[PDB]
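I have placed the structure first, in the form of structure tokens, so that the comments after it can refer back to it.
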Amino acid sequence: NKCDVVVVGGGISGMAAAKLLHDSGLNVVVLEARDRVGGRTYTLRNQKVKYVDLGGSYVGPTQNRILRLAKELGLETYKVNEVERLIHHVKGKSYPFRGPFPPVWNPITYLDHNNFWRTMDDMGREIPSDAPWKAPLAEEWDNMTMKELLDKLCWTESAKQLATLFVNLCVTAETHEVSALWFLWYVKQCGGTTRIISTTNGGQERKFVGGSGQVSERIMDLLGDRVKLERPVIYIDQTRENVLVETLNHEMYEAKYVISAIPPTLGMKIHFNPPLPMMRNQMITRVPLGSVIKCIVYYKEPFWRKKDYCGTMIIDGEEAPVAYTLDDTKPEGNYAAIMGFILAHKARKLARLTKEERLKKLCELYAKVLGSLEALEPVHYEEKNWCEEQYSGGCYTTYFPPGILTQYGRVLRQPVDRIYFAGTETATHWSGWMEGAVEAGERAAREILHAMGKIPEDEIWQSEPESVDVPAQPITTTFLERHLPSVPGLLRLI
Amino acid sequence: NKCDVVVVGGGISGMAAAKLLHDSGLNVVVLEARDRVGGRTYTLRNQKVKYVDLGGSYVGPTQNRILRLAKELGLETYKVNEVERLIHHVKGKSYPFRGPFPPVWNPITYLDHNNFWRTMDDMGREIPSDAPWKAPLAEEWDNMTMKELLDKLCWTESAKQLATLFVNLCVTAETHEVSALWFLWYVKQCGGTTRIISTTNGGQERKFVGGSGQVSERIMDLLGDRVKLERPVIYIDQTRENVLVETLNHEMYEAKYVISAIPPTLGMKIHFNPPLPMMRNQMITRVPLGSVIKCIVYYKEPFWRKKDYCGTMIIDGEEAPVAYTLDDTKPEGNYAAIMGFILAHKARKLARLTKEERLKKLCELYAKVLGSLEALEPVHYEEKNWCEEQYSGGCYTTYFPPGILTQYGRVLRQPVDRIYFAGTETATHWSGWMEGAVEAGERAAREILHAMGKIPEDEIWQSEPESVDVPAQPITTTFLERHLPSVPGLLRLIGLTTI
Ligand SMILES: *[C]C1=C([C])[C]=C2C(=[C]1)N([C][C]([O])[C]([O])[C]([O])[C]OP([O])(=O)OP([O])(=O)O[C][C]1O[C](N3[C]=NC4=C3N=[C]N=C4[N])[C]([O])[C]1[O])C1=NC(=O)[N]C(=O)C1=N2C#C[C][N][C]1[C][C]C2=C1[C]=[C][C]=[C]2
Ligand SMILES: *[C]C1=C([C])[C]=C2C(=[C]1)N([C][C]([O])[C]([O])[C]([O])[C]OP([O])(=O)OP([O])(=O)O[C][C]1O[C](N3[C]=NC4=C3N=[C]N=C4[N])[C]([O])[C]1[O])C1=NC(=O)[N]C(=O)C1=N2C#C[C][N][C]1[C][C]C2=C1[C]=[C][C]=[C]2
């Protein structure tokens, strides 16, 4: 019933917010729609897999908030396997390599690839993390799709295809679905192209021992009966002295403030009194989430390692259901597995099949790419299609179609009277990730602490000390990477 | 409590559906979120204006369903004033004209304009009204914005600027916001470029005497206590024998079937048990409505008529808050008024101002365009910003961003167990309009009648006889309009003769 703050949503962001407020001495209640916490993180446990992350899983250097929160909760990380060679599968053929980037051998193609990645980061440097709509060319870039940008930038089909895969993999959406400004912001605020795409020294470096779901679970343990499961919020009334929050199961909660810790568009599931301001009213209809199926195929042994393959596959082409895989074997070396993502339109297309049909397609693909008949003998399979989730809307995160970020972006975390906004979408560093969830939840919590006069304004946004366990190596470039001309640059020189 | 069909939403579509089912002998309930019926139609009444449509207003030839329904309810239409000259205001200067389209004199610009409109309709012919995703080049066209298409097609800035205004006016959205496939479908399913843009012989020909809100109001009168106002639906449960529909004000309704007659994205405001299928779950997060403020400035007299201007202004340029106006004077010749739309990004930008500030900007614009100091002397003002409406989401209708229509379009009116889908967005002829609302409401109703075994399958979709009161003249082209080359066409012709 009555409390200081109601947090709507028990994902990592809502839980991080609730924990901070609880630790500060406030009475908090978390209202969670599902029969579980964790939201876009979910760790399944059974005998066949021990545990498996079916949602958010990967963490790495520069994600210091999620690492600090998890450590405090008693969790540990381990390193995703990248000892052996990676594979780039191009036009029906596998090409093993080392380092974060699949090599290019044709000279013109090399220049084009080099320029593409470089230009992505160049453009990102002009985009403020906390205000992408303030980029000098914000409107120009927001009014183009990533498809249009790639069409302009890539003078080779090779570069265009790999860039397309990159977009699909990053934001689980098609290049023609997303704003160029938004996508460039997204990459920049994860620390740039190298940082986001890398396993070693990047966002995919590590996983939590026992699963990422433990973060939300362990905070629920700390908060006790303050977390209310199967309480979907349906109504928020701010017309009176205290805010009134009503749930589907006919309960009423009364609070001084509310944190909305749900995906922006899922604010549509709540009826507001008074109505939301115009800009937020329309914003929450303009911000869909991506489409992905996360699939994990289990094997007797990590057989790929014997062939000097680490399990990472970058797989070109329409026919391939999965464009990207990582080794998902346990740190102990058992429960051997390959994790793959079915991305964007392919998640839509292949959802029509049965679980068994998808397994067969994945195994046959992996057999081809790994050049191993062993891939045809799975021992177990788990998958999760996030497109079906009423209380997520998709995964990994919210994307912005052309024109939306500039027109509506400033609304995202603007308070509405006594409602403050958390959720990974509102983060300024690793938005879209578990790291962003923690940043946004803790910032939203501190906005309320400031509103209550408990902390000064300059304490709302707080820096995070670097993890001692997961140190970040700086991202470097070579002289030639910096100064080699683009394809049109070479042509102008000629 | 218990009934045959619950209709969610008391706009024209829900009301049309409810009426058909009621007339067929079924027990229906309409659950309406607002304290009024009509939804995206709203007729304000006060002593200063008598009545004024602040939402949907215009009807015209080929919109036979809304005309038939309104006539049955005892309503009449009158013709929007188009007696005197129209104005095209370009680069700070007004150019009076007659006909649906502003004349273009420059031979190159003329070829470009002619080719643009022609190509829009050409492409439209490849798009099935009931299945736009089945167009031969559906994916190619859906993966481009209208901005990209205009950039490719228009070899002159003049054509590009007018085409841009056209898109903004049609779908209250920016060219870069919307799919080319979807926009081409939208225009084609309203009968093409000429039909959609025209006053005489087009969608803007007429208004209802007394306002369009009377359609929903008079159906409510017919249904009596079956319409429940201030009942926002929050929950639909289909796990049991009968469907359970719950409202915000703590009421439960039980039905054999449900019609969802709300804008597609507003389905998000309902919690579903079991969850929606994957495609619909995601579809309803991908389909925003446009942004518009409808503004009506009142004057002592329709002074523009004295200068041989009918009141229609097509106003290009970023500085103009309103890009399009029509005379909104009553058929009696009193309550003189100009209606203007503030479109797309400008609805967002100018919402920051006060009502008085917007009135001043509109009057100053009109004074310039009409070359008339009288425009600076308004006697009254009404406006409605539809962007602020929780239970509309915007106006006029739902638009599809690039990639969505091909991936999710087939889901739009696909039943979900015992839920059927009405609403103008699901229409196949004049979707986006009051006409489409009627088509979709009656089709959804008949889907349920068929499900109950009351009518055969071939009676689900029903043709409509042409109105005797509002006959449609066919859309015609000239020989030159059909065969004149595009700009690149002319250049290729020059290339070959030079070679
Ligand atoms: C799904 C997913 C997947 C599959 C994957 C992934 C992901 C995901 N990610 C993301 C994450 O997960 C996120 O971000 C997070 O989690 C978020 O959080 P938040 O913010 O908190 O949110 P959520 O969770 O959603 O929560 C919410 C809540 O709420 C609730 N609700 C709703 N509604 C309502 C409610 N309540 C009450 N009432 C109402 N009304 C719900 O239920 C919930 O609970 C991620 N992340 C990270 O970090 N990591 C990872 O890994 C992930 N993932 C992914 C990744 C990928 N990667 C890849 C590989 C290679 C590459 C890439 C990328 C890029 C480059 C390269
Ligand atoms: C807004 C608007 C404006 C401003 C204008 C216009 C319009 C609009 N339009 C459109 C119409 O209005 C529409 O379409 C209709 O109305 C629709 O109907 P429906 O489908 O039925 O829907 P609604 O109304 O929305 O209804 C719904 C209902 O439901 C309810 N809800 C929600 N949610 C819920 C509920 N309930 C319970 N629960 C829940 N949850 C609500 O409340 C409602 O009631 C139009 N149309 C026509 O026809 N006409 C006209 O006029 C119009 N408008 C416009 C126009 C323009 N024009 C222009 C000029 C020149 C040109 C143009 C265009 C193109 C070319 C040229």
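Here chain A follows Swiss-Prot for its numbers: 3-496, in order, are the residues you see.
Using N, Cα and C of the backbone, Cβ positions are placed for all residues, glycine too.
Under mutagenesis, Swiss-Prot gives A:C5 to S with this note: No loss of activity. Same-chain residues at least 6 positions away in sequence with a Cβ under 8 Å from that of A:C5 (mutagenesis position) are, in sequence order, A:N29, A:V30, A:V31, A:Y255, A:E256, A:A257.
Record note (Swiss-Prot) on the mutagenesis of A:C156 to S: Complete loss of activity. Of all the Cβ atoms in the protein chains shown, 21 others lie within 10 Å of the Cβ of A:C156 (mutagenesis position). DSSP assigns A:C156 (mutagenesis position) to coil, not to a helix or a strand.
Here the residue is the original one, but Swiss-Prot notes a mutagenesis experiment at this spot, A:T158 to A: Dramatic loss of activity. For A:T158 (mutagenesis position), other Cβ atoms within 10 Å of its Cβ number 18.
When secondary structure is read from DSSP and collapsed to three states, A:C172 (mutagenesis position) falls in the helix class. Taking all protein chains in view, 24 other C-beta atoms sit within 10 angstroms of the C-beta of A:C172 (mutagenesis position). Under its mutagenesis entries, Swiss-Prot includes A:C172 to S with the note: No loss of activity.
In the three-state DSSP classification, A:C192 (mutagenesis position) falls within coil. The Cβ of A:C192 (mutagenesis position) has A:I198, A:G205, A:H431, A:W432, A:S433, A:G434, A:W435 as same-chain neighbours under 8 Å, each 6 or more residues away in sequence. Under its mutagenesis annotations, Swiss-Prot gives A:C192 to S the following note: No loss of activity.
Secondary structure from DSSP puts A:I199 (mutagenesis position) in a helix. Other Cβ atoms within 10 Å of the Cβ of A:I199 (mutagenesis position), summed over all protein chains shown, number 20. Mutagenesis annotation in Swiss-Prot: A:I199 to F, described as Alters specificity towards synthetic inhibitors; the structure shown retains the original residue.
Secondary structure at A:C365 (mutagenesis position), as computed by DSSP, is helix. Under a cutoff of 8 A between CB atoms, and with a sequence separation of 6+ in the same chain, the neighbours of A:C365 (mutagenesis position) are A:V299, A:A377, A:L378, A:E379, A:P380. The annotation that Swiss-Prot gives for the mutagenesis experiment A:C365 to S reads: Complete loss of activity.
Among the mutagenesis entries in Swiss-Prot is A:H382 to R, noted as: Significant loss of activity. The Cβ of A:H382 (mutagenesis position) has 16 neighbouring Cβ atoms from other residues within 10 Å, across all protein chains displayed. A:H382 (mutagenesis position) falls within a strand when secondary structure is assigned with DSSP.
The note that Swiss-Prot attaches to the published mutagenesis A:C389 to A is: Complete loss of activity. A:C389 (mutagenesis position) falls within a helical segment according to DSSP. A C-beta separation below 8 Å, combined with a sequence spacing of at least six in one chain, links A:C389 (mutagenesis position) to A:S293, A:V294, A:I295, A:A349, A:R350, A:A353, A:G396.
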Top Cα neighbour of A:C172 (mutagenesis position) in the set of mutagenesis positions A:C156, A:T158, A:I199, A:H382: A:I199
Secondary-structure category, per DSSP, in which A:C5 (mutagenesis position) falls: coil
In sequence order, those mutagenesis positions of A:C172, A:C192, A:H382 whose CB lies under 6 Å from ligand 1: A:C172
Rounded to the nearest Å - Cα separation of A:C156 (mutagenesis position) and A:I199 (mutagenesis position): 19
